[PDB]
Structure formats: structure tokens, C-alpha cells
Amino acid sequence: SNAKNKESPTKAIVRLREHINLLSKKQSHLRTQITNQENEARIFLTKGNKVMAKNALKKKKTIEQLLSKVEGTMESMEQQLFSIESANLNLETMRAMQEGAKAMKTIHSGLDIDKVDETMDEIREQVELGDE
């Protein structure tokens, strides 16, 4: 139930990760297309046909614009995933920290003789005074 829902938000982070993987595959594909276009423009340049070389660069830039869109979307998905993940990681870490504090509160309030937490500060001083 509470772990039911922990695992649910966890598989939520899973979907965002699969989406990131898809985006990265698409990015790789677009980069390969970009390389191909650039090579073709270079071939046109060795031939001397700068008109067609520029036209291949027009398509090169067109794909670069699409790449920027994918990279921006991917960055957004990474921030969204991070926000969710790092939130949950900190919430569980801070819970452990507070439960540790609760344990110390139980030890302090639990022991009648005599004020665990106050005597911890007391002995701290006594130890520190050993430096002379």
C-alpha cells in the first residue's frame, strides 16, 4: 500500500527513463543523418557544385533544428525525472534522519538517571578539556 505507492512512483520514474532512452535513440538517428548530410555537402564541394552543397547544408541545418528540439525535450525530461527521484531520495533519507533523532529522544526521555543528551554535552566538555 505505502510500498504499493512507493513502487508506483518508482515505476513512474521508470516510464520517464524509457522515454529518455527513446529520445536518445532518436537523437543518435538524427546525428547519423546529420553526418550523412554533411558528407554529401562535402562531396558536392569536391565536385565544385556549391549551389547543391548549400542546399545539402540547408537540409543539414533543418535536421540540426530538429536535433535541438529533441535535446531540449530530453533535457526537460531529465529535469522532471531528477526532480521526482531526488525528491523521493531526500524524503526517505530525511525520514531516516528524523527516526534516528526519535530514537535519541526515546533514549534521552527513556532513561530516568540522568538526562542522556545533557550528559553527552557534559562529557563532551570533559573530553575536550583533556587537551590542557
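By the numbers in Swiss-Prot, the shown part of chain A spans 11-142.
Just so you know, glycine gets a Cβ as well, placed from its N, Cα and C.
Over in Swiss-Prot, the protein carries these features:
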- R25 to E: Leads to severe sorting defects; when associated with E-29 and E-36 (MUTAGEN)
- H29 to E: Leads to severe sorting defects; when associated with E-25 and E-36 (MUTAGEN)
- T83 to E: Leads to severe sorting defects (MUTAGEN)
- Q90 to K: Leads to severe sorting defects. Impairs the formation of protofilaments; when associated with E-52 (MUTAGEN)
- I94 to E: Leads to severe sorting defects. Impairs the formation of protofilaments; when associated with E-52 (MUTAGEN)
- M107 to E: Leads to severe sorting defects. Impairs the formation of protofilaments; when associated with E-52 (MUTAGEN)
- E109 to K: Leads to severe sorting defects; when associated with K-95 and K-102 (MUTAGEN)
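Here the features listed in Swiss-Prot are placed on the structure.
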{"residue": "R25", "record": "mutagenesis position", "DSSP (3 states)": "helix"}
{"residue": "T83", "record": "mutagenesis position", "DSSP (3 states)": "helix"}
{"residue": "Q90", "record": "mutagenesis position", "DSSP (3 states)": "helix"}
{"residue": "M107", "record": "mutagenesis position", "DSSP (3 states)": "helix"}
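Take the CB of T83 (mutagenesis position) and look out to 10 A: across all protein chains shown you find 15 other CB atoms. Local packing around the mutagenesis positions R25, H29 was summarised as the count of other Cβ atoms within 10 Å of each Cβ; on this measure the leading residue is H29. Here the C-alpha separation of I94 (mutagenesis position) and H29 (mutagenesis position) works out to 15 Å. Straight-line distance linking the Cα atoms of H29 (mutagenesis position) and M107 (mutagenesis position), rounded to a whole number, equals 33 Å. Looking at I94, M107, the mutagenesis positions in this record, the fewest other C-beta atoms within 10 angstroms of the C-beta turn up around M107. Between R25 (mutagenesis position) and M107 (mutagenesis position), the C-alpha separation comes to 30 Å.
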